[PDB]
Amino acid sequence: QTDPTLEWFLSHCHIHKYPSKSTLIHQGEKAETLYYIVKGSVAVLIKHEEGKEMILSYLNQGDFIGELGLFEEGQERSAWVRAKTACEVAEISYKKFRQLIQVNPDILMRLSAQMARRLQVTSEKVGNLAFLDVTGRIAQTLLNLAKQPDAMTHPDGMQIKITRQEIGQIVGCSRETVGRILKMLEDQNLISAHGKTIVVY
Amino acid sequence: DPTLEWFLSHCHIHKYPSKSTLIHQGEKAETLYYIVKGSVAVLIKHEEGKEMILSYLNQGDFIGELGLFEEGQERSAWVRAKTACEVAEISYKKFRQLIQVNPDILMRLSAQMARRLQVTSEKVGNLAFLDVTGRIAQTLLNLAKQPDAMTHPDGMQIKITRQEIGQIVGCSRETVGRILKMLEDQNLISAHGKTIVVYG
Ligand SMILES: Nc1ncnc2c1ncn2[C@@H]1O[C@@H]2COP(=O)(O)O[C@H]2[C@H]1O
Ligand SMILES: Nc1ncnc2c1ncn2[C@@H]1O[C@@H]2COP(=O)(O)O[C@H]2[C@H]1O
Ligand SMILES: Nc1ncnc2c1ncn2[C@@H]1O[C@@H]2COP(=O)(O)O[C@H]2[C@H]1O
């Protein structure tokens, strides 16, 4: 589902394909381009020497990406953005976009609605990490990604596909610890695990 | 600035004393704020004697902007006046009417949202990669790297309460007390009255 405005915006971009796991944005690169996911999904990650990679968020079709450096020249990509599946994404220079903004501010309103949402979601994440114990953090995380578009409904909850590695990267724990906690969450009858498939209740 | 004075002329301004609450988490959001003077703390709570300051906002900063793009939303957090403040306020409706006239007012707001997203995202990385002790240790270091930080013959000197430290890391004031002591025995810092010396 799309609309005129959106299509108007798109007719000003170049759509490029990206195989699963390929990197769309490298942290540190000069920020001079805006992106738009027409198809597929991506992960946004940050790195910290020792411990390594952490997943800030998943973004999907309809999501803008690479927008954080738009309002001030000379900024660096604040994160790594990698394809989680085959992706088709539009791109336009900040300059051309700042122009379309003047033509029709609605395009900025749509981008802004998403930034506001991201700030609400990232803030909630900040709190969960500071206030929840590792158990609650993982328990909540399973609820969140159960809210993702790729989540398949279960005749008694919601079914998701995730790795102990990904969970650990979202909550900030090792896959070993995640496994041990998933065991408890299963025992406590809160989830059902079968391979890399989890059924959240 | 012509754009900002214009923006403000359409708002109603009010004075808020210290410790005063401008925004209550959970309430329906139908209005936007703009700090003309003063400072505020944006914070979230776990009502277990543990608060977390997501950020400080100052003169020239917008507040309550998160519920502007979708109706039926609630305030994502509590905003408390740090010092006396003069805050302009305007409903989302009138603000959306100003955006049509000149989108620049929206650009300025959005630039602040992007900065805020970048800063909060950095915070996320640290909290995930740090125990309560490490969070506090790193906070003492970061506080020593700031301009207002003072010089001490042994390194840097800072002034901050156990509560304030607790609000930064999201833990109890007592937890801060115990951690600061352990850090002393580790010969990493010194604590007397309300002054903390960070060696190095
Ligand atoms: N907390 C976050 N939530 C969602 N997307 C984010 C977050 N932090 C960064 N991003 C995205 O990661 C992108 C990579 O570089 P930019 O800073 O140009 O733009 C970034 C945002 O689109
Ligand atoms: N605080 C942390 N301790 C351990 N692993 C972490 C932490 N924060 C994030 N992680 C990531 O979580 C991942 C879980 O399993 P990996 O072997 O893939 O490598 C791990 C790290 O990259
Ligand atoms: N991470 C953050 N950084 C800065 N300000 C924030 C953050 N999270 C919330 N706020 C502010 O807290 C305000 C309170 O309610 P709103 O959600 O309407 O708008 C909010 C934002 O202006």
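Chain A is numbered as in Swiss-Prot; the shown residues are, in order, 7-207.
Going by what the header records, the deposited coordinates were determined by X-ray crystallography, 2.2 Å.
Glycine is treated like the rest: Cβ placed from N, Cα and C.
For A:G57, A:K58, A:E59, A:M60, A:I61, A:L62, A:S63, A:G72, A:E73, A:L74, A:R83, A:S84, A:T128, A:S129, the entry in Swiss-Prot reads 3',5'-cyclic AMP 1 binding site. Here Swiss-Prot describes A:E59 to A as a published mutagenesis experiment; the accompanying note says: 45% reduction in activation of class II promoters; 95% loss when associated with AAA-54-56. Where Swiss-Prot documents A:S84 to A or K as a mutagenesis experiment, the accompanying text is: No modification of cAMP-binding. In Swiss-Prot, a mutagenesis experiment is listed as A:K102 to E, annotated with the note Disrupts AR2. No activation of class II promoters, decreased interaction with RNAP, binds DNA. According to Swiss-Prot, the mutagenesis experiment A:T128 to A carries this note: No modification of cAMP-binding. Annotated 3',5'-cyclic AMP 2 binding site per Swiss-Prot: A:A136, A:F137, A:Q171, A:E172, A:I173, A:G174, A:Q175, A:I176, A:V177, A:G178, A:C179, A:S180, A:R181, in sequence order, evidence recorded as experimental evidence. While the structure shown retains the original residue, Swiss-Prot records the mutagenesis experiment A:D139 to L with this note: Some stabilization of an inactive (apo-) form. Decreased affinity for DNA, normal subunit association. In Swiss-Prot, a published mutagenesis experiment is listed as A:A157 to D or P, annotated Decreased transcription activation (6-29%), binds DNA. Among the sequence features in Swiss-Prot, the mutagenesis site A:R186 to K is noted as follows: No modification of DNA-binding.
On the structure: features taken from Swiss-Prot.
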| residue | record | contacts (Cβ under 8 Å, 6+ apart) |
| --- | --- | --- |
| A:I61 | 3',5'-cyclic AMP 1 binding site | A:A49, A:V50, A:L51, A:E172, A:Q175, A:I176 |
| A:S84 | mutagenesis position | A:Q33, A:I52, A:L74, A:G75 |
| A:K102 | mutagenesis position | A:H18 |
| A:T128 | mutagenesis position | A:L62, A:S63 |
| A:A157 | mutagenesis position | A:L151, A:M164, A:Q165, A:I166 |
| A:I173 | 3',5'-cyclic AMP 2 binding site | A:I144, A:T147, A:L148, A:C179, A:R181, A:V184, A:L188 |
| A:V177 | 3',5'-cyclic AMP 2 binding site | A:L135, A:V140, A:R143, A:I144, A:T147, A:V184 |
| A:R186 | mutagenesis position | none |
Q) Of all the recorded positions given, A:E59, A:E73, A:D139, which has the fewest Cβ neighbours within 10 Å once its own Cβ is left out? A) A:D139
(Q) Applying an 8 Å Cβ threshold (strictly under) against chain B, tell me which of the recorded positions A:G57, A:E73, A:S84, A:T128, A:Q171 fall inside, in sequence order. (A) A:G57, A:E73, A:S84, A:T128
Q: Give the subset of the recorded positions A:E59, A:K102, A:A157, A:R181 lying near ligand 2, defined as CB under 6 A from any of its atoms.
A: A:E59, A:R181
Q. If you count the C-beta atoms lying within 10 Å of each candidate's C-beta, which of the binding-site residues A:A136, A:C179 ends up with the smallest number?
A. A:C179
Q) Which entry in the list of binding-site residues, A:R83, A:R181, has its Cβ near the fewest other Cβ atoms, using 10 Å as the limit? A) A:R181
**Q.** Fewest Cβ neighbours within 10 Å, where candidates are the binding-site residues A:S63, A:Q171, A:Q175
**A.** A:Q171
Q) Among the recorded positions A:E59, A:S63, A:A157, which have a Cβ atom lying under 6 Å from any atom of ligand 1? A) A:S63
Q. By the DSSP assignment reduced to helix, strand and coil, which category contains A:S63 (3',5'-cyclic AMP 1 binding site)?
A. strand
Q: Would you count the other C-beta atoms found within 10 angstroms of the C-beta of A:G57 (3',5'-cyclic AMP 1 binding site) for me?
A: 14
Q) Using C-alpha atoms, which one of the binding-site residues A:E73, A:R83, A:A136, A:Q171 comes nearest to A:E59 (mutagenesis position)? A) A:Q171
Q.
Considering Cα atoms only, can you say which of A:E73, A:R83, A:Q171 is the nearest neighbour of A:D139 (mutagenesis position) among these binding-site residues?
A. A:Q171
